[PDB]
Amino acid sequence: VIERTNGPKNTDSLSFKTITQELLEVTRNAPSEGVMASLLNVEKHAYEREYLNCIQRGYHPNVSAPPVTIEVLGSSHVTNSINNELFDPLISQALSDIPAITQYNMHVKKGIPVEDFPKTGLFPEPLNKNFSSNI
Amino acid sequence: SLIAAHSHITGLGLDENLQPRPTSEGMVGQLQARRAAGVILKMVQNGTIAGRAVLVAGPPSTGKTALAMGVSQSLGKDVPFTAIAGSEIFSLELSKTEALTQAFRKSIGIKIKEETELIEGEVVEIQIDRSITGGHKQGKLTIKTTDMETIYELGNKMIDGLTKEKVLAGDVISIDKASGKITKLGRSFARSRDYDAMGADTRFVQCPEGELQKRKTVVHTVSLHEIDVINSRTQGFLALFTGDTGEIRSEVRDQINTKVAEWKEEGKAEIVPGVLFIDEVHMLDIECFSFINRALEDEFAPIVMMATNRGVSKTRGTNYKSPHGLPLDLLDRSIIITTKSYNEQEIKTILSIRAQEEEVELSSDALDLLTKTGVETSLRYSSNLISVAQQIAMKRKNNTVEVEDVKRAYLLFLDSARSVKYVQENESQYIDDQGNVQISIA
Amino acid sequence: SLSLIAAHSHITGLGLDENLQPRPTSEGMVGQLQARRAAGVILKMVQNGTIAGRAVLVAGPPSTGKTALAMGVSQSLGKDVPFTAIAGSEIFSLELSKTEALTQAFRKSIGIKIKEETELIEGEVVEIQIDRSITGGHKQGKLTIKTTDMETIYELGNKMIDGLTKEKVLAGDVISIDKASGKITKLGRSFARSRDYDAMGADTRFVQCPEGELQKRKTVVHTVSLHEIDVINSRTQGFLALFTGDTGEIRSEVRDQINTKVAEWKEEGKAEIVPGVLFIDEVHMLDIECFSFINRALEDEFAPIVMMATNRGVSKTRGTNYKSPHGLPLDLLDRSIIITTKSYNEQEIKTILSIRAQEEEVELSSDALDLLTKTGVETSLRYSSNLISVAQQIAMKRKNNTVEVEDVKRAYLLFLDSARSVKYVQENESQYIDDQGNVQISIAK
Amino acid sequence: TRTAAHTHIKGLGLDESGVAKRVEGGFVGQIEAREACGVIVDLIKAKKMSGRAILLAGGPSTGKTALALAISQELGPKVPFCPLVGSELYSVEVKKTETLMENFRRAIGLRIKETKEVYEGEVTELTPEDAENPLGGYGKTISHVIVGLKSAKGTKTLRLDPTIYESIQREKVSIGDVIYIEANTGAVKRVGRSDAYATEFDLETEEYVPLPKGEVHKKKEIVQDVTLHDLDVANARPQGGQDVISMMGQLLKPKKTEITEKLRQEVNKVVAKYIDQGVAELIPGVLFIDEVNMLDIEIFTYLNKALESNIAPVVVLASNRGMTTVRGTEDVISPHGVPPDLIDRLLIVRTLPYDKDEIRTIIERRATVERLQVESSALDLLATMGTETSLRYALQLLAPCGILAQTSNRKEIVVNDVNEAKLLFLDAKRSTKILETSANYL
Amino acid sequence: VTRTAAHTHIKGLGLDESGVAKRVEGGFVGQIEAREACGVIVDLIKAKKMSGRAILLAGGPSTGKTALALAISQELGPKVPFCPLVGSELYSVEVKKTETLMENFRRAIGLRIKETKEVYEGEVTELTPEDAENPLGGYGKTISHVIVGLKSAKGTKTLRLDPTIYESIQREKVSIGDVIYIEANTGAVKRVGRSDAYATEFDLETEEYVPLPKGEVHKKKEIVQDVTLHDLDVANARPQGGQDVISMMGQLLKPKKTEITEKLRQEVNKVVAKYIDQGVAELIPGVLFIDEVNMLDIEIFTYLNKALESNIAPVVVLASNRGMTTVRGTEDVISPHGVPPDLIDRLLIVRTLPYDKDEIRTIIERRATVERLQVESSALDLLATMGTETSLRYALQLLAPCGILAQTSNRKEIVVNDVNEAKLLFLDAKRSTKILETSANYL
Ligand SMILES: Nc1ncnc2c1ncn2[C@@H]1O[C@H](COP(=O)(O)OP(=O)(O)O)[C@@H](O)[C@H]1O
Ligand SMILES: Nc1ncnc2c1ncn2[C@@H]1O[C@H](COP(=O)(O)OP(=O)(O)O)[C@@H](O)[C@H]1O
Ligand SMILES: Nc1ncnc2c1ncn2[C@@H]1O[C@H](COP(=O)(O)OP(=O)(O)O)[C@@H](O)[C@H]1O
Ligand SMILES: Nc1ncnc2c1ncn2[C@@H]1O[C@H](COP(=O)(O)OP(=O)(O)O)[C@@H](O)[C@H]1O
């Protein structure tokens, strides 16, 4: 999922464009006051009609707990493997974002282009600001 | 949106003293049932009592669903009316009690007061600063009216709303602060230099005057089930549409109940109860009735209405027979409205109203023949014959249904009793209950 | 291929002439002249390919040759024609409806034919020089491919530069590039450079250096069933569903659009339709809902020829409470054509047993073959067929090559058929667990 | 070509403003059922009614499925038609109520007209023009982008917005490619390299589209046809986003889910809004449920609920049972296996068996459709055999007769050929006689 | 004014200080022996010593069974966990019924914990990261540290964070000029809002404006928390709230019930016993109330026999209204109240009795004066005779249509004619059965 690349495919193949993705890709950059744009934008209109971006949070959990620690006495390989699994840099980078000045540092001051940046900004957006945390 | 079965009923047809008129608002006859339903309607409109069960019983084709449609039509806007059939409870991803809990909680609305600020003006200059990968976005907006001019600040979603429906520094927009909606009213500057990267034909509006920022109060209604589904997990708003809300835990419902009482205490929100209508209630398990017996005693419970057309039939999930197919403990805590069968004058008035609904011209003799065949056979058959006779009469290039068209429609399309007789006369040609049939005609 | 000697592996086609007249003993089939002629008619109807949606039922007593006849039809049908063989118990799934499983079985048996032209350039990489412009928008590559006999130099586009800088080759890998289309593959590493790196690596393999011409021309004909297209056009990466079976109730819109595009491709001339046969062995244990779906599903032009086999008498159809002939409802039997098989005589049993003995490389005497024929007349046929194979091992333990009468008698004593087992149970019923669970384990009382 | 049990049936053969004649449209006999289906076809073409159900019943091999397919052929390919079997509603993913509702919504079509303005052609020049007064700390401030387009008999130079440049760089458009520029949004895309740029380079394996025809500026009026179920599954399935949940779900098995009533209500109201603007057009269709005796009583009760909806299509049902118990009950003897509450809501059309000459004409038409030549005496023997055993068994035996005739290098079908085919292939009665007179488990 | 629903005239058992019950007190009328037995049970629960004591309330319909359990819950107070239940709710489609029963068992044992928190808070003044030497090295993040300057009232601190804390901070979308709240127990960060030290009226994203937090930046505060054992079991079975990958992806996938193993419950018991041993926690056992216990089948009853004998189980209250019925899931077992005899041997049955005319009349009086209605005396006697003739609940539920019919005639008092009109318009079970028997086509 993380390093999925949308490469081009040759047309001479058995794969088609069914009507579902023939409707899906049109409304990616479509504006408002359109027919087919508004016929596929039911969810956003229902979001902004009911004033859902100024609502309050009603439920918070009672107990929050980290995953159960596994310990092996006298082996650094276990600690390295557990730290690699719990804090894997690819998925942790995918769920986070690089700071802007850091991006300017590695792109301009170091010459690294855009396409070999690590993938970032894949965390889902919460409903409000109020739903972003349990506190 | 189309001409349906109950499309001719708009209300209940009652006075201020709750006395039913003999023909009003598309309903004829049935004065006691209409009066009782009006009492139940006033009982819902007062909103001071909860968890009352009303049972509507009678023979088939009598007007139970018509009465429920009249109640829902006269209930008015923004009051919830959940109408389900009895067989929708049995699901593959939800237990019966969970589906019944969701159906109960869909019929209680919460009316929330909100404070918003409306900003309308003429756009002077837009500055948008984004990072290299386009993740972090911030900027400043300079908007103005004829009197004032202010420089604002923008966030991520404001910039995303400005990038869509692209504003070009001279368009007149209106912003709602609490809703976060961008509306482009039109273009007022009418700039001279235009490049051919745009094809819109934006209207000429005037620059607004007066105050730039105004204060407004808005009111919207949200049901309890939506609040539960939203607070259940991270992406519950999509599950409000996809139906992927699998067995919400009880702690969520307890905390939502406490929060709703807290909102009622502060004057922010108020509770508007509604009606849950369970049509064909005899198709329910014994466990559903056992759940309903205790779900009716809660504080947040709507007015439950059930309808059935069964006599002393077998209760589902058991091995005995009960009146109306419902067990006696549920029937103890319910109030029964009984409907009566129809006369011939009522049947003639019903057919005349249904003919006027379908926009069909009828003669006197055609209406009399339809009344006679609706007395002999069922009412619904003679009601169904009207559109078929209209099409047959339209085939002969005249827009008036005559007796010959009704006779042709009666000849072409069969009744229940005529079909039963034709089956019983030639029972070898049909597949029996033992699966035997003579296909050869010799 | 990977196979041992199966139950009927001696059968290679139906033994018919050019006039659809069955020879008495040819191509591994003995007897059953009318059934073999009927199966030849069905085979000709399949090979014509203009008739769709026909149901053929093969009915007979057990051990008569129904699935042997289906095996003969499957062998004489030829290659690249789809022949799906399922049992009746396979459609009762947990993650699939019976209707959907029957649709997937129906669409596996009709396919299309696609031919394509390949211009492969397979060789060993010598040296790749990557050159870029001052602006950098144009990229040229000096490719030095080499086979055993010769070596030439090509100029690569920027898309080849991008496709080779991913899964990078290291000047001595074996690659093949299609000239017409541009398919890029890395076959592995050459055997000549297998001694310089002192350790293998996680994702490498050693292939031989190709010989002959560098550029080769070849046409390939592909046969794709409709079910493959349905699985592929339903998801982002669908071949995993082709190999793991997690398709999960494909919708109807994709099937309708695939039918429309297959029809328009047949109109354009790119593809042509290859119909096939679906065989449902032991059809009697299907539900009544499956029978109704089979009734409605035979009326489409994209339907194969369905062959069913039943050995039931007048039994009870599953899902109901009545009885019907062959365990099938009467409206399905109306939509059907019945081929009847008949039980064998002594001569056919003798010839079948000699054929099965020749298949298993077992040498029988005349007296042993006569005794096995007598046993197969008295008992069933499969009992004698299994007695052959165990008598071979009994005679092999005796340091003898040919199976004699004594080995057959010893194999008859050591192994029982159904009748003697039924007698031995019925005369000693107190020691076996009954229907009520009553048993007497103690030997004294 | 390729024929399968049908395709000799083209329409109903009724003349205008009149009755059905004897042999027309591949139909022989069945005059009253054909006239009734013509009246139903006219009612569907009127496009006003909602939830009208008919049921056509008769013995096996009478022409119920033929009449339904004739209705679908007479309506045309613009009107939606959803064929179905009653056994298809039992799924293991969602409840049968949801499957029935999905098949209900699949039968209502929508016709949308739209105007598209586009720019396309080969790229001749691409220069981002520098600004007059650049800003400090930034490289290459752009004021406009000059793009030159060239197509067949046309060449036009465009001036674009500065913000099209990162979409140009994202699509990696170079000089010589073919682009596709929407008017209002920009939103370029690489169609492919021009086919005139294939020969200068030996190994360049991008696709090579031809140079597009006509001018670079064109206003094309497109018409797109969708159903309401397509809109429902487009709105429920979340749009192309960047969160890990959407990209996770795109690679997984597309599991069906219970679509809520809220999404259907919102889709209905936005469709009604755009219809009232005069842009869209609603096309109701036919849902055909075959072999309805396989349905359960829960599905029958939900059908009773759903037939009174506002947007239900015309439902056509077929059955061949007599007095049979309803599935899922114990003691409800009902005509055609259909419970009486559903029987009251529909009209019944009766289909009658045929005669000797009708069987002969049907056999003759099926022979002349399959491109076969039959002698007259063989036709008489086949008609007698079809009267003796079954019409369908006489129809199924034509192709083996043709094969046995072609084996003897003949074209005409001879009496000895049909004698040989009758000897080789049995029917139900002779096989039952073999079964009853044997004791070898056959 | 308020909303009334079938209850809420009941506030408690209405007992004396010595356990004797007044006849009309606490909203109860009659049922003296059952109220005294429930008071003894309430004292047994408040003793907080026993485990797995189970009673059963038996009697006919409309006799006061669920009212006694609700009165028990009101007498115990809100600090004791009370878990109402219906016997049909144990049949789930996600997990087996045994696990649902054990979850509802563990949901009825509470816990009060005095825990402490480590808090960094203040207004953000600076936000500067330091980059790594090799950003594309594959191992390790882009940044190495982030310098964060926090300013509170009479204080200013400078913090140096790892990328792990900064990832959650930037997930909270923290800018310069905001007031944040870093909790060091879990790494959770809450963005309180914009500071009020700057301008207010130039925003467009409906924020809130917060003063500077008092005290120092680093703090230690005590919070009293009330949790159950099931909360700990659920939070450990599906981990969320950490900053690792596993707990972060656990918040995004769809939640689902799972069969919690016995080992996890044993470990949670060990940790809770350790917390109690330090004098931090305190155990509060509660009540599990299973109404309509005849809906259970033999497997749940057989597991209930095992689950009552554990050393942690709460007090279970059951209710049933069957005489001698067959147990569900069996064919031949006929037992009193639909409860098998091995479970009946472990119970203590409390009998409930029917009412009389006087008790019905005063119950109707109490329900009328709760619902803010004014009833005449003759109408009261007519309703009492109606209640004895047909049902108590039918007489109770006819009060509001009578009030509506009185109000629609511009009147406040309920009179006899309103009761006669409500008799005409609305029916009961016996008259409906009488209509059903003498009818043509299955009315
Ligand atoms: N009083 C009435 N006014 C208008 N229509 C009526 C009336 N009574 C019955 N109908 C018609 O009868 C049908 C309702 O019958 P039905 O829904 O079967 O009642 P029930 O379900 O209670 O038996 C509808 O078509 C409705 O139009
Ligand atoms: N005509 C035949 N020629 C050769 N072998 C046969 C023939 N008929 C049956 N057999 C053999 O009999 C065995 C069982 O017959 P089978 O095809 O299973 O019949 P059924 O399916 O009716 O039981 C098979 O091993 C097959 O090889
Ligand atoms: N009136 C008719 N004219 C021509 N063909 C007919 C006629 N009636 C039936 N048939 C043929 O009979 C065959 C079987 O009829 P079908 O409609 O399948 O029976 P059923 O109504 O039991 O489904 C069809 O292939 C159809 O072509
Ligand atoms: N002693 C009492 N005092 C006041 N109200 C009572 C009394 N006993 C029963 N009720 C009322 O009668 C009804 C009885 O229902 P409930 O006790 O919940 O279950 P059941 O119907 O099984 O007895 C309740 O609504 C309750 O308010």
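Just so it is clear, chain B uses Swiss-Prot numbers, and the residues here are 18-459, in order.
This entry, so its header tells us, was determined using electron microscopy, 2.9 Å.
Heads up, the Cβ atoms here are built off N, Cα and C, so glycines get one too.
Residues or ranges marked as ATP binding site by Swiss-Prot: B:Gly75, B:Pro76, B:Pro77, B:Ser78, B:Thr79, B:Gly80, B:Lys81, B:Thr82. Its Cβ placed at the centre, B:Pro76 (ATP binding site) has 17 other Cβ atoms within 10 Å.
Under the three-state DSSP scheme, B:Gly80 (mutagenesis position) falls in the coil class. Annotation of the mutagenesis experiment B:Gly80 to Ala in Swiss-Prot: Growth defect at 37 degrees Celsius.
What Swiss-Prot says about the mutagenesis result for B:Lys81 to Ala is this: Defect in snoRNA accumulation. Growth defect at 37 degrees Celsius. Cβ contacts within 10 Å of B:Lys81 (mutagenesis position), excluding its own Cβ and spanning all protein chains shown: 24.
Among the mutagenesis results in Swiss-Prot, B:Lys81 to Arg has the note: Growth defect at 37 degrees Celsius. The residue drawn here is the original one.
The sparsest Cβ neighbourhood within 10 Å, among the listed recorded positions (B:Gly75, B:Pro77, B:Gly80), is found at B:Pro77. For chain E, the nearby binding-site residues by a Cβ gap under 8 A, listed in sequence order, are B:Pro76, drawn from B:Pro76, B:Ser78, B:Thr82. For the recorded ATP site, residues B:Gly75, B:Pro76, B:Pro77, B:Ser78, B:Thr79, B:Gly80, B:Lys81, B:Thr82 set the reference point as the centre of their Cβ atoms, and the other residues of that chain within 8 Å of it by Cβ are B:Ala83, B:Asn326, B:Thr356. Residues near B:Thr79 (ATP binding site) in space but far in sequence (CB under 8 A, at least 6 apart, same chain), listed by position: B:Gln47, B:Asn326, B:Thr356, B:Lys357, B:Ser358, B:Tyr359. B:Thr82 (ATP binding site) is surrounded by 21 other CB atoms, counting those within 10 A of its CB over all protein chains shown. Less than 6 Å separates the Cβ from ligand 1 in the case of B:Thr79, B:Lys81, drawn from the recorded positions B:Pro76, B:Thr79, B:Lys81 in sequence order.
Taking 8 Å as the upper bound (exclusive) on CB-CB distance to chain D, the recorded positions B:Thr79, B:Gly80, B:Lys81, B:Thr82 give B:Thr82 in sequence order. Around the Cβ of B:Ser78 (ATP binding site), 20 further Cβ atoms fall within 10 Å across all displayed protein chains.
When the alpha carbons of B:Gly75 (ATP binding site) and B:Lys81 (mutagenesis position) are compared, the span between them is 8 angstrom.
DSSP assigns B:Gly75 (ATP binding site) to coil in the three-state reduction, placing it in neither a helix nor a strand.
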